[PDB]
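Chemist: Sharing a structure here in structure tokens format.
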Amino acid sequence: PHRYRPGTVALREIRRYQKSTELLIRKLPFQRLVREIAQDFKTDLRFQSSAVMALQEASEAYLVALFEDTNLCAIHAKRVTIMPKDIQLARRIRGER
Amino acid sequence: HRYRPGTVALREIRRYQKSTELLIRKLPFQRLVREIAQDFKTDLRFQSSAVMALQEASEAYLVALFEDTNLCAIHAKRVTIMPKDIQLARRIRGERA
Amino acid sequence: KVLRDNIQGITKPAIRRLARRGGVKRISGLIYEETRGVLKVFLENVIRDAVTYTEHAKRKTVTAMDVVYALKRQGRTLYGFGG
Amino acid sequence: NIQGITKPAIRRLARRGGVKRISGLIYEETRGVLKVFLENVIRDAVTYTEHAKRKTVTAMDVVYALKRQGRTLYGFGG
Amino acid sequence: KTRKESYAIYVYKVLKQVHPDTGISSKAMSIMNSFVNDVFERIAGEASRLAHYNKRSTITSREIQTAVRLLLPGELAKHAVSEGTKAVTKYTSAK
Amino acid sequence: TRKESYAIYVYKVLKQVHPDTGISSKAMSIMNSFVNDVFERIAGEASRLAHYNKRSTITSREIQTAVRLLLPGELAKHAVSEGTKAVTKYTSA
Amino acid sequence: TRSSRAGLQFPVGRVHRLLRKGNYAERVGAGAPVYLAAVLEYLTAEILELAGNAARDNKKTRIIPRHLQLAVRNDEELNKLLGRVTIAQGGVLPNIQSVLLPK
Amino acid sequence: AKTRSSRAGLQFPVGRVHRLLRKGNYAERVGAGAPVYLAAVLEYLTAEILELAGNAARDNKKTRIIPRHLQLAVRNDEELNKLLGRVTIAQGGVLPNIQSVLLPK
DNA sequence: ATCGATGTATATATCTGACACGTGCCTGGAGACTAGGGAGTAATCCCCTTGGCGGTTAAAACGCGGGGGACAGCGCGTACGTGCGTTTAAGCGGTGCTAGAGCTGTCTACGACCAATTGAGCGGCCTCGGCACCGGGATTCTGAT
DNA sequence: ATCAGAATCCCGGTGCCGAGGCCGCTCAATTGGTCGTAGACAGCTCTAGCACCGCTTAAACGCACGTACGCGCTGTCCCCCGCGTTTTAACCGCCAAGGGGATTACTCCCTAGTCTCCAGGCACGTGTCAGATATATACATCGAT
């Protein structure tokens, strides 16, 4: 059998998902999540498909920036694995509450 | 007697967080401001309140930077802030590329 | 129909792909929880604004224009859905 | 000049920020960061003053420059 | 002598209303004046942007209400909206 | 109805810059949004400048200093040069 | 005046004049200055309430910038509001991280 | 030359910029040179972006500029990246970068 | 070390649907005129910025031991990565409905604006009380035993 | 635990100058009235958001395996801290000069508003070629033997 050592498929996926532009969060689960979030705010609201798509683009961009800063923090802590403390520190430094 | 290394540091932390006095001496900072302003427009006059505002803004920005840098150093299992801490904080906050 | 616990619709592989696009090589198993919560905290900050726009326009449909304006307010300007 | 921001001054600023231990190169790095920040803020203030056809950089120009940078400053009639 | 305007007397009235045996310094007066001007600028700009977005030429009370709801945090926005609605209804009742 | 947009103008700019290149519809939307966003930035900055100087008019000088403020150094320099060249050309004819 | 009709302490007239001269809209509704003055008055009442609380806790009768910084940052909602604002002569909140304190 | 764009030697519309400046509640009165200046600045900025986007598309051997190429153009130019640092481009993607420590030894 | 398997890139056909162009229409832009206010400009006042000098003095600077901290090496295990069969349900696609965005007609009340009036608040001046400051005592710590 | 030793908190006296209140008035806020049009509301409509159902298959998932790094420990070595002493130039007080901030009065000319005209610009239709896809192969390289 052939089995890549850990860290090879991870890097290949990193390059693959940086080269492309397609959405990474599945469309229907994110639509349902957005509707769930909006349900607590005002009932019987409808979303244009472009609005859900815009929310998805913004959320993916925000999460990719967050994971970039989290990876920077993990490298700063002499680690390779990002941990919840990494994300928490990145969010605190960025100025998020 | 002799205070153990790290006690006078905490005492100074307590003393300088309870105070509002300027921590950068006024004349050196004013000369620095005039030096920097000579690069943009020669023969410029600065209001005393304008240099005051610059000094307050610089002190606040450096205090925020040192807070974030201390958080980075503490995250890195350290207590001593280092230039890598400051660079990481600036990179996350969005100033450094 | 009532919607409950759809936050898990953002699957562990989805969070993994988002991190890989962000350059992350190794992901702790406890990340996939925190990120989801973080993601929720993001949406509750965008949608609350967008709905606030929609409520003002006497509308019941949250348009892409409302979400774009909400993101612009939040200092996260968005290009590609009108301006 | 920039060396006017002395080592104990940066030490006091770090102590106010809550820093307990400071490395030796933190002083140089902080001088560089402060110079960059002042360069940006004074550039914006000088642009404002030049547009106002004034030769005196007012505190109002400084507050406007800081507000333009998303660092609004209170205490000078902003 | 130029007649500069500020919110000094109003802030003083509010302070004497919320804290009778309490004073305030000129440095804190400048901070309160700058804070009032900044929040006024924020709310007015947001309501202006709402007017632009709705393609409506008037900045009415509803735009101010929605700007308040956008800029202020949940409990603060709730209280501010309640206070604003109360004041608007009281002003409308009188003539 | 009429929906105003910068599609033809961005096409013209592209054809001046890249004679044999096209733009996708989504990239058109991005460019139209970018033009509007930079327009709002410059107009708002010049509006604040006019308020700050107690001036009721938004003339070329406020726009010039708005460009000098928002845009970065080399970009601001080139944009200011372009703007003053166009203003001179307009005034001349 | 209009401040008396609405029970407000900020001026309705001044806010109405600034809305007109500030070029925020072509026309300003007559209810907008009242609402905006009410919101500003409430916000400054909250700020001064917490500042006075801090000053009493600090054994002072006059509010200084330190009290304002204490009031703004100690309250989570007001800190969220004025998150990007540096209060001159305001100082910082005394907080020392856990690991920094001696064993 | 009837149109003000032709007078200023610009492709962005001076008249539209003038209307938006007037009917945009930025100032009581709008000068006659401000629309020309602002249209020139806008034209320069979009020319700057489209030059880089076309170069990036040619690097990908594509005749049509897509959001990915615009994202590359914005994020590769350091000064343009500073102008649009807090801006999300839909379908833009991210720059291909891998940190040194994550690469195998 | 040579060799085998798996992933990527590619060469080319194929088919499409998104894009560039043609055409028509009409709304928003262009041009000419007027009049009105806002802005450029010269005088003037005079505030406030710049500038120099001495004194005492807090603070910056320099040198030393060392004691705590950072950094490197090393061992353990575990949990995160990778693989694989399985099940989940996302995705694509045809059809149907209707709530609600969007456009349009009206007329109405609500806002701008102008004249007169006046008092709200700004500026300046004067007073004394709160906070700045300083010395002795308690204590609350911090360090060595 | 327990000892002394500094730093700091606490408290009373002092003192000083800026905050709080009063006088003048000025200029903008209030009030009354007319005009115009922004939009609030009722109507019509018709785009699209929702809902559904079915076939397909990409993606998620849970488990087996294993091994690479997170983490804890230990050792070293060094490099900031604390403190004392010498240096220095920030700081405060005081006076001088003058540069330009700001205000006023005057005048010109630059732009808003209005009306008439007509062409750029948008909406729609349509042909077609740049690009996405499924399939077959050469090529790189990473790992087991």
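Numbering of chain G is taken from Swiss-Prot, so the residues present carry the numbers 17-119, in order.
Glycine residues also receive a Cβ, built from the backbone N, Cα and C atoms like all the rest.
Below, the features straight out of Swiss-Prot:
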- G:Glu57 to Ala: No effect on interaction with VRK1 (MUTAGEN)
- G:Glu62 to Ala: Decreased interaction with VRK1 (MUTAGEN)
- G:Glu65 to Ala: Decreased interaction with VRK1 (MUTAGEN)
- G:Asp73 to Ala: No effect on interaction with VRK1 (MUTAGEN)
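Structural setting of the listed features?
Modeler: DSSP assigns G:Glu57 (mutagenesis position) to a helical segment in the three-state reduction.
For G:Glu62 (mutagenesis position), the number of other Cβ atoms no farther than 10 Å from its own Cβ, over all displayed protein chains, is 20. A helical conformation is recorded for G:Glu62 (mutagenesis position) in the three-state DSSP classification.
Around G:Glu65 (mutagenesis position), taking its Cβ as the centre, 17 other Cβ atoms fall within 10 Å, counting all chains.
Classification of G:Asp73 (mutagenesis position) by DSSP places it within a helix.
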Chemist: Using a 10 Å cut-off on CB atoms, tell me which of the mutagenesis positions G:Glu57, G:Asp73 is the least crowded.
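Modeler: The mutagenesis positions G:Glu57, G:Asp73 were compared, and G:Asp73 has the fewest Cβ atoms within 10 Å.
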Chemist: Provide, as an integer number of angstrom, the distance between the C-alpha atoms of G:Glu57 (mutagenesis position) and G:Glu65 (mutagenesis position).
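Modeler: Cα to Cα, G:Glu57 (mutagenesis position) and G:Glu65 (mutagenesis position) are separated by 12 Å.
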